[PDB]
Structure formats: C-alpha cells, structure tokens
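Here the structure is laid out as structure tokens; the discussion comes afterwards.
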2 protein chains.
Amino acid sequence: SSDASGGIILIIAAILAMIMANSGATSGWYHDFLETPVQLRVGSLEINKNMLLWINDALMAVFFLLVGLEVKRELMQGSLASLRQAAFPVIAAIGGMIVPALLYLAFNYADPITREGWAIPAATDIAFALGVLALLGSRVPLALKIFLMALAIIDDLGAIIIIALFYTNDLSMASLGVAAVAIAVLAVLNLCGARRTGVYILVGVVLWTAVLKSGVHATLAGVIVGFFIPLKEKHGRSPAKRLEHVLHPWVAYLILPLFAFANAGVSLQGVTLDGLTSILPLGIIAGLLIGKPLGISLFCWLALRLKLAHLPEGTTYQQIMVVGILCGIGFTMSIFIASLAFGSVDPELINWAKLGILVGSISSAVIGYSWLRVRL
Amino acid sequence: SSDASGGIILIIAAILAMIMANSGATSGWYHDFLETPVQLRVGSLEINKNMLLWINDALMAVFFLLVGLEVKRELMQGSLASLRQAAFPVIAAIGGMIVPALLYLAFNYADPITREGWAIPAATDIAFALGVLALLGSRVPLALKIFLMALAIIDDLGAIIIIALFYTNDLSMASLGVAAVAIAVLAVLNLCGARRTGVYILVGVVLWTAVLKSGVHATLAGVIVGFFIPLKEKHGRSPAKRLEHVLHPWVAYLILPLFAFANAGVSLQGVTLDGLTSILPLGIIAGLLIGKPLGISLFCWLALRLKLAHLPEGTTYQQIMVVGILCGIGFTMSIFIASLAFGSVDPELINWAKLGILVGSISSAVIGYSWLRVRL
C-alpha cells in the first residue's frame, strides 16, 4: 500500500541531489551552503567549525532513535527475543558484516582506506531494502520481510557500535560526564516508571548535545534513548509503541529523504571518470562496489552454513538468498557510514565511496529484484 | 483539583530564584551563566551576543503560541466570537491597559522610563490570576474565570502588539522577507487544509528564527502560529484543540515555571534598600508598584461605566471588581514585559522594576484574595 510509496519518494531525493550537485546553476549554492567552516569566541574562548556536520548529527540521531526503539521491541518481544528466533538472523548478519569487510578490507589492506573497509559495505539501507521488496505484490513476505529487518539493524546498529569503540573516544572530560548523568537520569527515570515520553526525548537531546563532538556518538544517543523509553504495556498502552509509530512516517518521509538530499548529491561531472575509471580504482571503489553485491556470498555461506539445527521460519527455502542480495544496497546507510569513515578526515575520496556504494548499490538492487519476481 | 497545583509549584520557582540570586554560594554561578556576551565569525563575518536572551525568546514564544491558540478559540468560538459576548471583556481590558499606563506614564512623563510605563503594569499573570481564584472552592466562578482570562490575554497579547509597532522594527531586509514566505506558507498550508500539526510548528520555528533579532517578534511568532493551526472540527477532531491541550500542562508546569526561575531571581541584598527606599523611588517603582493595585480603579470605571447596554454574563454583581484586583498581578507577564522594556537597554533599573512589579504584585494578590473569600 503505502510501504512502497516511500521507495519512490526516497529515490526522488538522490536524483534531485545529483541534479542540484552537477547543475552548475545550483552546484554552486548547494555545495556552498552545505560546507563552510567559521570561527567564534564567547568571552575568552575561541573555536571554529563547518556545516553539514549538524544536519547529519541531527538526522541520523533521530533515525537511529527509531532504530533503537525497534531493536528493543524485536529483542524484548517479537522477531528476536528468544535465542531460538534470534540464532538465524544473528548468524545471518554476523556474517552479513564480516564477509563484505573481509573482502573489501582484504581488497585494501593498504593505508588511509584500511579504516574505510572495516565498515562501509556493511550497512544496508533498511529503508530501501524493504522498499524494493514491497513492489512485489504481497505473496512470500510477511515473515521474509520481518526477517531482512533483523540484519539491516544488527549490521547497521552493529557497525555504528564497532566504530564507536574502534575510535579513541574524544572523551571530553566534562561531556563524557554530562553524558553519564543524563544517561543516568534516563535510567532512574525509567525505573520510577515515567511514561511521559516527552521527558525522555529532552534528556536525550541533552545527552546528544553532550557527546556532540563525535558524530557516531550523537548518533548512538538516539539509540540509547529509543532503548530506555518504556515498552511494557503495563500502563494499558505502550509509550514506545506509540512513539515508534508516529516517528515511522516522519523518518521514512522527511528524515531519511532529507538526509539523502544532503549526502547523495555526488558530483560525477567535472571528472566524468569514464567506465573503468571507476571500477579500475582501488578497492575504495571496486572493493566496496563489490563488497556489496559479493556481500551476499555470505548468507549463502553463513545463513546456509546453518544446516546444523537452525530453522528458516516459515520462509521460502532458497528464496532467502535473494534477500541477501538486497542487503547489498547500503545506499544511504553506507553513505552515512562513509561520511563517518572520511567526512572530516581525507574527504575528496569520499565522492568516490559515494559513487562506488551507489553503483554497487543499484547494481544489486535489480540484479536481485528481478531474480525475485520470477519466483512468483 | 489540579488547577491550583500549578500556583503552588509556580510560586516555588520565584522563591527558589531569590534564594539562588542572593545566596552568595549560588548568586555567582546563577547570574554568571544567565548573562555572558561573546563574539564569533563564520568565514568573513563577525558578531557577538549574550545569554538569557535565548531562554526567553524560546519560552515566551512557546507560551504565546498557546495564548495564540486560545485567543483564536475564544474569538472564533466561545467567550468572544460575538460582538455581544466580547463588548464587556474588551471594554473591560481596553480599560485594563490604559488606566494603569495613564497613571504610571503620567507618574513618569520624564525620560528613559517613558518607554517603561507604556506597558509593564499592563500585563497580568494570567497563570497566577486564575491560580489564586482556584484556591476558592468552586462556587461563583465557571463564568467568572472564563471572563478574567479575556482580559489577561487581550491586555497581554495587546501590549506585545502595541510594543511591536511602537518599535522601529529591525527590518533586517532578508529576515523580514523569510518571515514573509514562512508566514505565507503557514497560510497556503492552512488553505489546502493540512491538519498535520507537526508541520505548522516547524515552519513556525523557521519564522521564529527569522525574526530572532527582536524578542517581541519571536514572541509574536508563537502567536502567529497558534493562529494558523486549524480549528474547525471538520476533520472529525480539531488539531488545534488537541495541541492546546497537550501544551497546557507543559506551559503551566515546565515553561512558565522555568521562565520564572530565570527572571524572578531579583537581588535585593547588597543594597537591601529599606522600606521607602523602594516606594520612595520614582515611578519606575512606586509608579508601577501602584499602577497595578490602582489598576483595578479602571474596571470599576470602565467595566462599570457599562451601564449603557452591556450585560455581566451570569456573573456575581459587584463581585466582578474583585477580579479586577487580581489583574493586578502581572507577575511573570510583567517581568517579561519589563525585560522587553529594558533588558538590553539601560538594565540596572530592571532589578527595580522586578521589585516594584513584585511588591505591587503580592500586595494585590491577597489584598484582593481575602476580599473574595468572605463573599462566600
């Protein structure tokens, strides 16, 4: 019904972006506004910064809040509460984020890219992955869909975490502290049983503002909240279940999309960089441009290597391997994980990653779509 | 029931403030954080600013949003839609904000205070005015209350406007423009019939951010929105009616209170300024310290001068003049209108206005309370 409406609207952003980006009439204002350093000083203290770094810390924070909510749900209730319903998806994604890496990473065990591999081709655009799956009538899913979504999250929410520890936390003494009192309140606040979901959010924005010098952390704050916001319907109704529902549209329609309008506008012109000019390029491109469609050859080795005692779940047999193909469209999710990898550090090869995780993305969005149309 | 709970909680802020303010142990951190200039520069542009100026633009903006909502309601539906139900309250407040002035103003037709009079003793703490009225069982009101609230708003929302025109609008070309497109969207947005009240707010924050160089304007934005947010229950339900209801608690419990914690902390110590040291002082104090309890001697001349063809409304006769006494507690509302008057302009005599509109306030909060306890 409306589940597909998003895919169409979302894909519109990415395009609108390119247009804006290479337009020449807009390529100016666009790139201009986005970035832009600048210094300041409030009394006897000075500093500087740029743009875009806000928009993403804001957007992925909200986005991951919802992700936080859902992962809790699936963990405490549905699709993953039991170490029996979990075992597959976990084993399915714990693979889903080690083959892509250990393909791309081992494709680039060189230098300022070693950090790139570690992730980029891990995240799957959980928004697009279910989008292309919805354009398919309605037969086969309803247990297939609720499955895919276990990877995307685990793999995405995974990366974000692996990456939070990998980084030498800019433990700004103070902040790291505030983050603690705030993160503490969140707890006592849930303990004493507060369901006024308004509160939780504000504390969160505090926590968010605290850890605001490291993107991946501000992102994680979202998750941290979506984790504390009450779930047990004890009240008579669930505050989380409500929130997760009002947020759903907004993220899929405003956020996700909006976020894609800021990051997907990759400039190809200037240096049109013909065919092989892309693939040819070191892993940074081919590596992650393949770590994705060749990132399926993981479930079909990790999800299949589950001929030991782990049930499919009223699935559709070998029709699961077509799912692992769609988890090859890290689209925005990667684009994000890509900015995390570079963005502030050597960011000129970021316009490459974007291309790579855009080509490899589309060239796995249909090379995995059609295959799953003839199945029924 | 809970209508009084606020009064008790609110009054707690004002006190907590003083304590903090004159504490010596906190009087430091307090005054310190609040204020604080600071310069900046994003590229080739530099500037500076201070604190507190944010908190109030944020708080009174939200507060006046709700006020906006209600005034629309009463105007388009209840207590004031008809030029028959209006006539009294209007005539009651149009007086309620011209006698206080023309008492205080004519008490101070001197110099950098001429601007002060024009308002300060006009606003009535519509939150406190109904608070002291609720501590009184439940007999007599239910038509008296719904009346008082017509002044407070008209008088308050009045001042804010009179003051927006009186000021030589810092028509920052650009901003003044954005404010227009935004304020325009708000319209087409209501025209095409959008009830997704989420939108309206965001546009608002844009509009708010636009006119952000003149407090009184950012404040007005709130009102401007609460004005466009759809009212007709055509939908089946009203988006405004809902909003106005979720906001109610928050403003009366978090906002209003919070706002009072930032502005009511008047320092009396240092210069304890004995008795007459206060009253004695030019109008700035006595003038507005009296323009308030002697601001009743207005209805009882303007609301009573309504022996021409304007009905009371199932009221309680001379028991209306006790209402006009409570509209002598501009408390926070004045404190706010006081910061507007001074705050950025000659602000050392602002700690006076605070005192004056605090004394005259309490000395009209009981000298008007008791009188209305023996009535029943």
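Numbering, chain A: per Swiss-Prot, residues 9-384 in sequence.
According to its header, the structure was obtained by electron crystallography, 7.0 Å.
Note that Cβ sites are derived from N, Cα and C of the backbone, with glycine treated the same way.
These features come from Swiss-Prot:
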- A:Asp65 to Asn: Does not impair antiporter activity. Mutant can still survive in high NaC1 or LiC1 medium (MUTAGEN)
- A:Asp163 to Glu: Loss of both Na(+)/H(+) and Li(+)/H(+) antiporter activities. Abolishes ability to grow on high salt medium (MUTAGEN)
- A:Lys300 to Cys: Increases Km for Na(+) (MUTAGEN)
- A:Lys300 to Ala: Loss of Na(+)/H(+) antiporter activity, but retains 30% of Li(+)/H(+) antiporter activity. Shows a wild type-like pH dependence and a similar apparent Na(+) affinity. Shows higher affinity for Li(+) (MUTAGEN)
- A:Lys300 to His: Retains 52% of Na(+)/H(+) antiporter activity and 88% of Li(+)/H(+) antiporter activity. Increases Km for Na(+) and Li(+). Does not affect pH-sensitivity. Decreases thermal stability (MUTAGEN)
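Annotated features taken from Swiss-Prot, shown on the structure.
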residue: A:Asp65; record: mutagenesis position; Cβ neighbours (10 Å): 23
residue: A:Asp163; record: mutagenesis position; Cβ neighbours (10 Å): 27
residue: A:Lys300; record: mutagenesis position; Cβ neighbours (10 Å): 31
May I ask you to pick out the mutagenesis positions among A:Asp65, A:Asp163, A:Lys300 with a CB closer than 8 angstroms to chain B's CB atoms, ordered by sequence, or 'none' if no residue qualifies?
none
Can you give me the Cα-Cα distance between A:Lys300 (mutagenesis position) and A:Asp65 (mutagenesis position) in Å, rounded to a whole number?
25
Where does A:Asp163 (mutagenesis position) sit by DSSP, helix, strand or coil?
helix
So, three-state DSSP: helix, strand or coil for A:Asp65 (mutagenesis position)?
helix
For the C-alpha pair, I'd like the distance in angstrom between A:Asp163 (mutagenesis position) and A:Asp65 (mutagenesis position), rounded off.
20
